[PDB]
Each structure stands twice: as C-alpha cells, then as structure tokens.
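*Asks:* I have a structure I would like to understand better, so I am pasting it below and will then ask my questions one at a time.
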Amino acid sequence: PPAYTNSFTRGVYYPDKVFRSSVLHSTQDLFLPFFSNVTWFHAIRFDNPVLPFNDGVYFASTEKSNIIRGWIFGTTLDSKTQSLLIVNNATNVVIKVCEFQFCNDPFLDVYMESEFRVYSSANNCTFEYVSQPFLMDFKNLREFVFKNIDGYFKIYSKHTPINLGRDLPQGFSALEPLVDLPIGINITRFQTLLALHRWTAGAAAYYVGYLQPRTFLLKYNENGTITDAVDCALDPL
Amino acid sequence: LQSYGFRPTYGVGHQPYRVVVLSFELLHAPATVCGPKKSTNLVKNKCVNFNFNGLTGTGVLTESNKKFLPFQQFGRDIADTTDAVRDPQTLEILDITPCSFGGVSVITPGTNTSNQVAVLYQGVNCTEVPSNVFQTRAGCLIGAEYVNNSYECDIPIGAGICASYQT
Amino acid sequence: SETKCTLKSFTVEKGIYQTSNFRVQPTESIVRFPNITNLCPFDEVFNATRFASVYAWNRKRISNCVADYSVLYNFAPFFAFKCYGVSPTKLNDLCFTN
Ligand SMILES: *[C@@H]1O[C@H](CO)[C@@H](O[C@@H]2O[C@H](CO)[C@@H](O)[C@H](O)[C@H]2NC(C)=O)[C@H](O)[C@H]1NC(C)=O
Ligand SMILES: *[C@@H]1O[C@H](CO)[C@@H](O[C@@H]2O[C@H](CO)[C@@H](O)[C@H](O)[C@H]2NC(C)=O)[C@H](O)[C@H]1NC(C)=O
Ligand SMILES: *[C@@H]1O[C@H](CO)[C@@H](O)[C@H](O)[C@H]1NC(C)=O
Ligand SMILES: *[C@@H]1O[C@H](CO)[C@@H](O)[C@H](O)[C@H]1NC(C)=O
Ligand SMILES: *[C@@H]1O[C@H](CO)[C@@H](O)[C@H](O)[C@H]1NC(C)=O
Ligand SMILES: *[C@@H]1O[C@H](CO)[C@@H](O)[C@H](O)[C@H]1NC(C)=O
Ligand SMILES: *[C@@H]1O[C@H](CO)[C@@H](O)[C@H](O)[C@H]1NC(C)=O
Ligand SMILES: *[C@@H]1O[C@H](CO)[C@@H](O)[C@H](O)[C@H]1NC(C)=O
Ligand SMILES: *[C@@H]1O[C@H](CO)[C@@H](O)[C@H](O)[C@H]1NC(C)=O
Ligand SMILES: *[C@@H]1O[C@H](CO)[C@@H](O)[C@H](O)[C@H]1NC(C)=O
C-alpha cells in the first residue's frame, strides 16, 4: 500500500555555477513542484521496489544509521545494456557504469563488506570514479536530486540537521551540486541499495518525488545563497 | 599457432618490432578526453582580452571583494552580464570593469572668430584619454583653463561649467 | 576639421558639437587556466616490460584525462608513425571520446 507526504518547499537546487548578489532570478528548469505529494517508502518485511525515473528524482532520507547505502540506475537492470551503480563505503563512493547482471533482490552484505549479492557480472565498464564523502557529509535529513541530461548525470545534495517533525520540515534549504558525470547512458529505472549485516535490518524510510519542468523565481541574498523561491504555477499570489 | 624466431642475428625484416595502434573515435558524449588548453599569465589593472575557462570577453581585471560559493565559477550583475570571474588556476575572484568610452565633441567659436577648439571627453579620466587639462565633473576638458571667477553662460559645458573666448 | 566634416559645412558657429567616439583597445591577451589533473598514462602502454603476442593482443581503453601527445615523442625514431584520419601536428587541440 502507498503512503504519501506533503513536501512543502523542497528540492530547490542551484541551477548553475554562477554567483549572484541580492537578485531575484527567474529560471525555468526541472524542479520538484511546491506542496506536492512525495511517496514515503519504508522497505522494512524487506520490500524495496524498482521505480521509474521519467525526469530526475528527489530523494530524501532520515536515517541515523548507515542503511541507505547507494543506488542502482539503468534501463533494464540486466546485461546486454549498461547500467550505473553508486555504492557508498565507509570512506569513499565508487560510481561504476558497467553491464551488471543485477540480481532480483539486491543488497550489500556486511559482517568484511561484500558485493556478490548485488550482481553477478561486471563486463565492460567505461567509467570509474572515486570521491570521499557523498553521505553523512537530533536526526539529520539528507536530500539528493538526480537528473540525467545530455549524457551528463547530475547529483545535487544537501545534509541538514532538523528537529523532530514530519521528516520533511517546513523551511527552506537549497541543494548544492556534488558531481557531474559524463556517462552517456539512457536511464529510466532505478532502485536503492541496502545493507543487511548478515536477513535482519533496522528501519529504513525514504521519500521519493519526481521532477517536472517548472518556472521558479529564486531570491539570492548578499552572500549568494538562495533563501526563498516562488513556483510560478502554484497559486494566485 | 607457430612461434616466431627472433634471434639477434636476423636481418631488419626479421626483427621484433613493437606496435601500438591508437584508434580514436568520437561517438556520442558531449565531453570526454581532450587535449590541453594553453595558459598565459594574466595582467592586472590593464585593459586586456581575456578568456576564463570558456568566458570570452574584454575588460580590466581588478581585485574583487565578492564571495562566490565554492561551486560557482563566475558571477553576473543585474541585467544579466558577467561582472566577476574566478581564475581557474589561482582560484581568485576578480572584477571586470569595461574599457572606458564615450562620445567626443568639439567646441568651436566659429571659423570666423578663431580656429582654436577644446575637447571634453564625457566621464573620462584625464589619465585614460590617450597645456591646460582641467578635470570637470562631467567629462575631462582639455584646452581651456579653469578659473574661479564667474561670468554669464556662453557655451554650456555641463554641470555648472562653461567655456568662451576670453583673455 | 572633424567638426566641419560632421556638420557638412565650412562654418561652425559657437557651441559644443559632438563628432566622434572614444573607445580604448585592449593591451594584449590573457588566457589563464586550471593547473592539471589525470594524464592518462601512455607510458605504461609505451613502455611495458612484456608486450603481448600478436594473436592475443591487449586492448587498453583510455578513460578521462588530458592527453599530451608531445610525450610519445621521447621513445625512439619510430620506424613508422602513420596517423590516418588525423594529422599528427594537430592532436593537442582536439577532443576524442574513446
Ligand atoms: C594550483 O597549483 C598552484 C601551483 O603553483 C598552487 O599555487 C601554490 O599554492 C600553495 C598552497 O597555498 C602556495 O604555498 C604556493 O605559494 C602557490 N604557488 C605560487 C607560485 O604562488 C595553487 O594553490 C593550486 N590551486 C589549487 C586550487 O589547488
Ligand atoms: C620507460 O621505462 C624505463 C624503465 O621503467 C624508464 O627508465 C627510468 O627512468 C627514470 C627517469 O628517467 C629513472 O629514475 C629510472 O631509474 C629508470 N629506470 C630504469 C630501469 O632504467 C624510462 O624513463 C621510461 N620512459 C619514460 C618516457 O618515462
Ligand atoms: C495528495 O494526495 C491526497 C490524497 O491522495 C490528495 O487529496 C491531495 O490533493 C494530493 N496533493 C496534491 C498536491 O495533489
Ligand atoms: C570501499 O572501497 C574502497 C575502494 O573501492 C576501499 O579502499 C575501502 O576499503 C572500501 N571500504 C571498506 C569498508 O572496505
Ligand atoms: C562491451 O563488451 C561486450 C562484450 O561482452 C560487448 O558486447 C559490448 O558491445 C561492449 N560495449 C560497448 C559499448 O561496445
Ligand atoms: C537511448 O534513447 C534514444 C531515444 O529514446 C534512442 O534513440 C537510443 O537508441 C537509446 N540508446 C540506447 C543505448 O538504448
Ligand atoms: C552573510 O551575510 C550576512 C549578512 O546578511 C553577513 O553578516 C555575513 O558576514 C555573510 N557571510 C559571509 C561569509 O560573508
Ligand atoms: C563673419 O565674417 C563675414 C565676412 O567674411 C562678415 O560679413 C560677418 O559680419 C562676420 N560675422 C561676425 C559675427 O563678425
Ligand atoms: C583619475 O585617476 C587618478 C589616479 O590615477 C585619480 O587620482 C583621479 O581622482 C581620477 N579622476 C577622476 C575624475 O576620477
Ligand atoms: C579656487 O578656490 C578654491 C577654494 O575655494 C581653491 O582650492 C582653488 O585652488 C582655486 N582655484 C584656482 C584656479 O585658483
């Protein structure tokens, strides 16, 4: 069964790498619409679905442990066509775009930290990448936006400490870009990796929303940060 | 599979030649492995022709006081024109002021009075133009001496200044 | 004379007459850039201790780098060196995918 949550003003990211002073800039790009219904998945018993992409994904998560530990993107999630894999070790992220023979229920397996329960073939990858943090920089919300345009995968991320609330709090925080990968891959399906500790897990929960082509009006203050935005097709005001 | 020979006392034509075959292809990706752009140092406080990682333009480079967010390369002002960049090599923020300019007008009493003339360069500093070099506050008058007396307006120069044929 | 040319007359009465435009040209040029990064080592493929035999040849796929071909010009006389689709004097200013 589904379970929805109202995302009030979430998923506003920096559109370009340009400094702007106290300026109201009107942009038109893929944004998650204001006051929308994001889907609140649990996957905890263990049932994580293979969701579509369609135009980017806003992905929020509230987990103090390390369970939501990467993603799987692709078009058939099989061999004979390529697919992207983001795994997230304790020290570094390893993005890998190979012809993975993905298993039915993919998960990592920690004691030792193995990989053979995710896939079973790694033939002919043309892209590798290693960066340090990517994750974990009361509870802390972690928000990501993935969008694949013109062969470029763009991941935007922001990790913010929040108080106890609806896990998508009433406020505003702009998402700053993380990587920009030249993959050259058709991406239409994705799902999330987990770790299972060797069977038994904790309690996962992630919020998935979909980006749409919208016109926004962002307001940059003196220091070049975004403090407010207005969705030009929400209400009358 | 027959083994080669490769004794050292073979003629050139039976010697082991190593071979590397490079094959370049340009298939789909908008950006991949590419050669190295050249880099010539930058001059400060001079009107130069600049290129900052793709941004092509003209202007004077000066030390800035703006603060970019680690992911931003350049800034634009109101009216959407680039006004600051970050040097790719040294990672410093520099403002871009444009090369001075403005109209040039000639003040003449008429050839039936005299052939002298003075020239005002509108909001041009008298150090960036290329006797009597007065610096009005609405140009940069050359060819007339500025006095502290006052007379009736003759040839209006602008901003409460004037010129005229006297002695 | 520039004023007389602007008015298209030979008599210029009293007053400011706008004639021309003053624009400053730029001294020279300044192309600056970022230090450096990956250099996609040819060295390995042009200096291996054991080349593979001809029926079972290697195939190194070269990923993202800046590719200075000026090197590869410090190995010998190269009994050959035939570039086919490209001309070898222009290699340092082109982008390739694979
Ligand atoms: C790019 O490389 C240059 C190499 O010249 C770096 O410049 C040096 O940086 C160190 C660290 O602060 C200084 O101690 C040196 O004095 C600098 N060299 C000179 C000639 O001033 C530069 O910092 C590098 N930039 C980045 C972003 O890594
Ligand atoms: C090709 O390989 C040889 C051997 O690895 C390199 O020779 C080395 O050169 C460096 C610097 O010139 C010396 O410090 C080493 O002692 C050398 N090693 C040996 C075993 O002689 C040679 O430089 C390589 N070619 C290039 C262009 O790097
Ligand atoms: C979210 O879902 C509820 C119930 O399904 C619905 O009443 C509401 O209108 C939805 N929100 C939007 C913005 O459509
Ligand atoms: C994660 O991967 C990197 C290299 O891929 C490795 O150095 C590191 O040890 C791995 N993390 C763990 C916990 O094994
Ligand atoms: C990668 O290698 C496999 C060999 O199994 C081949 O089928 C595939 O076409 C190769 N990928 C590309 C992009 O050529
Ligand atoms: C990607 O999609 C486009 C259009 O949807 C299609 O033309 C192209 O063949 C696809 N590429 C692959 C590798 O499937
Ligand atoms: C951010 O802006 C405030 C004023 O709104 C200022 O006091 C503060 O110094 C700025 N921060 C930085 C790092 O410049
Ligand atoms: C200008 O010179 C002409 C003779 O060339 C004369 O007739 C006229 O009066 C002069 N004008 C003035 C203002 O002196
Ligand atoms: C012209 O530049 C000099 C410094 O070179 C400065 O002292 C002077 O005030 C400037 N004039 C104007 C009108 O700005
Ligand atoms: C005009 O008077 C001011 C003081 O009001 C003085 O500073 C300036 O030097 C005088 N100009 C001339 C040309 O004497």
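By Swiss-Prot numbering, chain A shows 25-68, 78-144, 153-178, 186-246, 258-296, in order.
Going by what the header records, the deposited coordinates were determined by electron microscopy, 3.1 Å.
Heads up, the Cβ atoms here are built off N, Cα and C, so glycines get one too.
One mutagenesis experiment catalogued in Swiss-Prot, A:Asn121 to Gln, is accompanied by this note: Partial loss of biliverdin affinity. According to Swiss-Prot, the mutagenesis experiment A:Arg190 to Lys carries this note: Partial loss of biliverdin affinity. Under its natural variant entries, Swiss-Prot includes A:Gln52 to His with the note: In strain: Omicron/EG.5.1. One natural variant named in Swiss-Prot is A:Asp80 to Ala, and its note says In strain: Beta/B.1.351. The note that Swiss-Prot attaches to the natural variant A:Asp138 to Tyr is: In strain: Gamma/P.1. Listed in Swiss-Prot is the natural variant A:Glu154 to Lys, annotated as follows: In strain: Kappa/B.1.617.1. For the natural variant A:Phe157 to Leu, Swiss-Prot gives this note: In strain: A23.1, Omicron/BA.2.75. The structure shown keeps the original residue. Among the natural variants in Swiss-Prot, A:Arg190 to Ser has the note: In strain: Gamma/P.1. The residue drawn here is the original one. The annotation that Swiss-Prot gives for the naturally occurring variant A:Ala222 to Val reads: In strain: 20A.EU1.
Describe the structural context of each listed feature in the structure shown, including burial, neighbouring residues and relevant distances.
*Replies:* Sequence-distant contacts (6 or more apart, same chain, Cβ under 8 Å) of A:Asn121 (mutagenesis position) comprise A:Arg102, A:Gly103, A:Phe175, A:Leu176.
Taking the Cβ of A:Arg190 (mutagenesis position) as reference, residues of its chain lying under 8 Å away and at least six apart in sequence are, in sequence order, A:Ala93, A:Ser94, A:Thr95, A:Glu96, A:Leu176, A:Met177, A:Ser205, A:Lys206, A:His207, A:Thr208.
The secondary structure of A:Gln52 (variant position), as reduced to three states from DSSP, is extended strand.
Neighbours of A:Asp80 (variant position), defined as other CB atoms within 10 A of its CB across all chains, total 9.
Reduced to three states, the DSSP call for A:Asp138 (variant position) is coil. Counting Cβ atoms from all protein chains shown, A:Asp138 (variant position) has 13 others lying within 10 Å of its own Cβ.
Look at A:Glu154 (variant position): DSSP puts it in a strand.
In the structure as shown, the Cβ atom of A:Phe157 (variant position) sits within 10 Å of 9 other Cβ atoms.
A:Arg190 (mutagenesis position) falls within a strand segment according to DSSP.
In this structure, A:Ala222 (variant position) belongs to neither helix nor strand by DSSP; it is coil. Listed in sequence order, A:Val36, A:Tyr37, A:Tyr38, A:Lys206, A:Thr284, A:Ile285 are the same-chain residues six or more apart from A:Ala222 (variant position) with CB atoms under 8 A from its CB.
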*Asks:* Counting across all protein chains shown, how many other Cβ atoms sit within 10 Å of the Cβ of A:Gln52 (variant position)?
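*Replies:* Result for A:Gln52 (variant position): 11 neighbouring Cβ atoms inside 10 Å.
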*Asks:* Cβ-Cβ under 8 Å from A:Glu154 (variant position), same chain, 6 or more residues apart: which ones?
*Replies:* A:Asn122, A:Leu141, A:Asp142, A:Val143, A:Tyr144
*Asks:* Have a look at the variant positions A:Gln52, A:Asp138, A:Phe157 and say which one has the shortest Cα distance to A:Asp80 (variant position).
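*Replies:* Out of the listed candidates, the nearest Cα belongs to A:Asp138.
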*Asks:* Between A:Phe157 (variant position) and A:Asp138 (variant position), find the distance joining the two CA atoms and give it rounded to the nearest Å.
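*Replies:* So the alpha carbons of A:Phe157 (variant position) and A:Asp138 (variant position) sit roughly 12 Å from each other.
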*Asks:* Taking just the CA atoms, what is the gap between A:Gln52 (variant position) and A:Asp138 (variant position) in Å?
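*Replies:* Cα-Cα distance, A:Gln52 (variant position) to A:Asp138 (variant position): 38 Å.
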